[PDB]
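K.L.:
Before anything else, here's the structure in question.
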Amino acid sequence: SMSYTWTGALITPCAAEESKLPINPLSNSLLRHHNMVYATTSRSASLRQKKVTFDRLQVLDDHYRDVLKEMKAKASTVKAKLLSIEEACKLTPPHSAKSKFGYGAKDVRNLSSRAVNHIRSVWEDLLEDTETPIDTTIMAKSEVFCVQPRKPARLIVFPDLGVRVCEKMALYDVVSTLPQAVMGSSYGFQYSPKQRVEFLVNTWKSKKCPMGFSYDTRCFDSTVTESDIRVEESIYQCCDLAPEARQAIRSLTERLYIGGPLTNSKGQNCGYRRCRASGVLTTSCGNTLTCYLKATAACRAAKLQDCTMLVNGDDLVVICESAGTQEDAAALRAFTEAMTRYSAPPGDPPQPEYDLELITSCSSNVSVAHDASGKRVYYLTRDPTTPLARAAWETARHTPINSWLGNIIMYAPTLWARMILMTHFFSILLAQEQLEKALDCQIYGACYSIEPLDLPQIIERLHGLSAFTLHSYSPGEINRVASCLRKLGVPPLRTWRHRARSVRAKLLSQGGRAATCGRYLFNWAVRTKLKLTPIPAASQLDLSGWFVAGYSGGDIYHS
Ligand SMILES: Cc1cc(NS(=O)(=O)c2cc(Cl)c(Cl)cc2Cl)no1
Ligand SMILES: Cc1cc(NS(=O)(=O)c2cc(Cl)c(Cl)cc2Cl)no1
């Protein structure tokens, strides 16, 4: 069937849309080529609609069925709990889209009678009506990028807030626990950046002759078929579940997940969806299961040897045993045809890699540096282009989500995050005296409230003390960074070193947590380094839950 059907009504915006980076003294200090940074808007919607609209091809074989049974057998060991309205309400982001039924996210979090009453009626409707399609709003997503030698906006589809709260009640525990139980070490969201690096490295070193490849599926969500969504549900149904939960999952699958009507911001019928909606609770879990299922079966079909997979939603990386140069290439080609038959056609043609560092997965790659003792240490890094473009943007325009805080946390050990992100943002937080003001950011799709002054401990817990002493980065990494800066008009690293010294000093002067930031975060700036010892409060942080599952588009907030 067609992934989408359009009536012709436009995908409209529900407010003005900013698309250019403002000329701002603060952002200009970070990146000068402001015309190279842009944000996607609804104006490019019709271009994305054209790319995601096509008839799907799907042929299932024995390998597929064998893998499905193996997964369901593992899903059988799970017992998921039904969440109370209260718990589900507490999981709602303070700035989540307001309902069209007289209440907003604040009301849901406060458990106001109106919100809670409407939520119950939605739940009860789910238990009674097993077929009426549920409404969804389709919007053009606003994302920031750097021009290329442009990207059309992504399309986000989501149901009303009442429904989103009901999804949590029935499936929050499921999508938070089942992936791991079914996929084991192959489930990516269970790892922190350091654990992910450890898994990829260990997996690589375990092969007699490693060969790896990332596999980019062409617009994954639109490739998910009705059969994929029912197969996915047949997996969830193996969990021990409360009666109402089992029914809510059954109704939600047929009324929301397999597809439904699309309505624009103006209230006009835009068309219909018969594929994965990006904004429902099961998108991340469902995509990871679907991708893992097809890929695992595809490997057997292609005769790839000892396939180890790491999956995060639609992002897939595979590490296996080489059978020779020509053999690997032929087998990779058969792998791709197998996925295509499963309705997971390729975007960028996959290529076999024999150098672990040359493999990009989840937009990142493993690289190497050295700690104080001179010992080698693997860490996760990426092309800083997008992070830098977004940092500039978030500096000139106040944004709800601060990707820079999240990039600092996730890429703390990198050359660019240390010399540029930490320096730029701490310098600004000092100038405006807002070092103690908590900010919102996202980790694996989940929204978190974080205080900048807690970065030292957080970084220590997630990456270890070595994140504050890495030096002697690799030539390729250093060159990718420098090259990136020249392209975007970002002052050269030498300049950032100089700015860092001034920042560090100011931080120490203030003492307290502020001084701790100067000591650990900017120890790389001074030539006469300090002895960095374990931070007290670090071994006490409750980082339980930060890396459990993916919640992209799941409207999740963790307090
Ligand atoms: C920050 C940030 C990004 C994020 N989610 S994500 O961009 O999908 C992501 C980031 C990283 Cl680093 C890895 Cl290894 C894997 C994933 Cl899937 N969560 O926090
Ligand atoms: C972090 C960090 C900084 C550092 N040394 S540094 O002198 O600041 C530095 C490193 C590199 Cl690689 C470049 Cl191109 C330029 C500079 Cl000025 N080592 O790790």
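Here Swiss-Prot sets the residue numbers for chain A, with the shown residues being 2420-2568, 2573-2982 in order.
This deposition comes from X-ray crystallography, 2.2 Å.
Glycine is no exception: its Cβ is also placed from the backbone N, Cα and C atoms.
Sequence annotations record features per position, and here Swiss-Prot assigns domain 'RdRp catalytic' to 2633-2751. Taken from Swiss-Prot, the feature Mg(2+) 2 binding site applies to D2639, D2737, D2738. As a natural variant entry, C2785 to R appears in Swiss-Prot alongside the note: In strain: Isolate pCV-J4L2S. Per Swiss-Prot, natural variant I2824 to V is noted as: In strain: Isolate pCV-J4L2S.
Context for these features, please: burial, neighbours, distances.
P.N.:
Same-chain residues at least 6 positions away in sequence with a Cβ under 8 Å from that of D2639 (Mg(2+) 2 binding site) are, in sequence order, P2769, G2770, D2771, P2773.
According to DSSP, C2785 (variant position) is assigned to coil rather than to any helix or strand. In this view, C2785 (variant position) is surrounded by 20 other Cβ atoms within 10 Å of its Cβ, with every protein chain counted.
Taking Cβ-Cβ distances under 8 Å and a sequence gap of 6 or more within the same chain, the neighbours of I2824 (variant position) are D2863, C2864, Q2865, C2870.
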K.L.:
Can you give me the CA-CA distance across the unmodelled stretch from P2568 to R2573? There are 4 residues absent, and I want it in whole angstrom.
P.N.:
9
K.L.:
Please list, for the domain 'RdRp catalytic' (2633-2751), how many residues fall into helix, strand and coil according to DSSP.
P.N.:
54 helix, 33 strand, 32 coil
K.L.:
Whole-number answer please: how many Å between the C-alpha atoms of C2785 (variant position) and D2738 (Mg(2+) 2 binding site)?
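P.N.:
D2738 (Mg(2+) 2 binding site) has its Cα 6 Å from the Cα of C2785 (variant position).
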K.L.:
Which residues in the same chain, at least 6 apart in sequence, have a Cβ under 8 Å from the Cβ of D2737 (Mg(2+) 2 binding site)?
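P.N.:
Within the chain, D2737 (Mg(2+) 2 binding site) has Cβ neighbours under 8 Å at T2640, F2643, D2644, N2710, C2714.
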K.L.:
Just to confirm: which same-chain residues, 6+ apart in sequence, have a Cβ under 8 Å from the Cβ of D2738 (Mg(2+) 2 binding site)?
P.N.:
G2611, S2637, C2714, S2784, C2785, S2786
